[PDB]
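A.B. asks: Take a look at the following structure, please.
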Amino acid sequence: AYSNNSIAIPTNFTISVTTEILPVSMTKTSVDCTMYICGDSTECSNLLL
Amino acid sequence: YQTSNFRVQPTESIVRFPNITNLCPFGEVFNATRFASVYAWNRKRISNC
């Protein structure tokens, strides 16, 4: 409702608790280039350098 | 600092192939007593051996 001489004031209240879930950090990962090509072989290292 | 990845290098090489066991008589024509004529020559068929 909309009126100039009318006003609404709350006579009672309530305490509501909500939840927002915010991420902070992710999982730390490190990938090797040589072992991702192959290990225990010099062919991957000479051709990769 | 993560400066590298390590791996132990091999001491020697190992090569193993499957058994040649349950051989076929491939030496039958080698130990045969008498052959045929040069125009009468026999052909030994060796399959799955």
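Shown for chain A, in order and in Swiss-Prot numbering: 706-754.
Per the header: electron microscopy, 2.8 Å.
Note: Cβ is positioned from N, Cα and C throughout, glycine not excepted.
Straight out of Swiss-Prot:
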type	residues	note
VARIANT	A:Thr716 to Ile	In strain: Alpha/B.1.1.7
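Situate these features within the shown structure.
C.D. replies: Cβ-based neighbour count (10 Å, all protein chains) for A:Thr716 (variant position) stands at 5.
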A.B. asks: For A:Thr716 (variant position), which DSSP three-state class applies?
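C.D. replies: Coil, per DSSP.
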